[PDB]
Amino acid sequence: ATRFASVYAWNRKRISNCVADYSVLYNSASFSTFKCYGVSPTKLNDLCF
Amino acid sequence: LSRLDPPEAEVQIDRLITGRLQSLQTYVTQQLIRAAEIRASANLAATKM
């Protein structure tokens, strides 16, 4: 996307009713900080929620 | 194993192992005491017979 929200007015969105493919999350290592707590950063593609 | 990486999965598994081992030791001690009581009862029954 082009724009984001403020820290105080953080935008909340619901994700469901679709297939989640987080390949792009780690394929494009353009994010300075990428940390997962309680879930494997690499196994994100082998989980259901 | 799936949620957490080996670093902290090690301590989590260690805690689970400690708890389960404590439960097993308590159960085995109780079983030993009960077995001693039943052996005394069986000796009494054999003497009566």
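Numbering of chain B is taken from Swiss-Prot, so the residues present carry the numbers 981-1029, in order.
Including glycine, each Cβ sits where the backbone N, Cα and C put it.
Pulled from Swiss-Prot:
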VARIANT   B:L981 to F  In strain: Omicron/BA.1
VARIANT   B:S982 to A  In strain: Alpha/B.1.1.7
VARIANT   B:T1027 to I  In strain: Gamma/P.1
- Task: Mind giving me a neighbour count for B:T1027 (variant position)? Other Cβ atoms within 10 Å of its Cβ, every protein chain shown.
- Result: 7
- Item | Cα-Cα distance linking B:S982 (variant position) and B:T1027 (variant position), given in Å to the nearest integer | 59
- Note on the structure: Same chain, |i - j| six or more, Cβ under 8 Å of B:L981 (variant position); the result in sequence order is B:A989
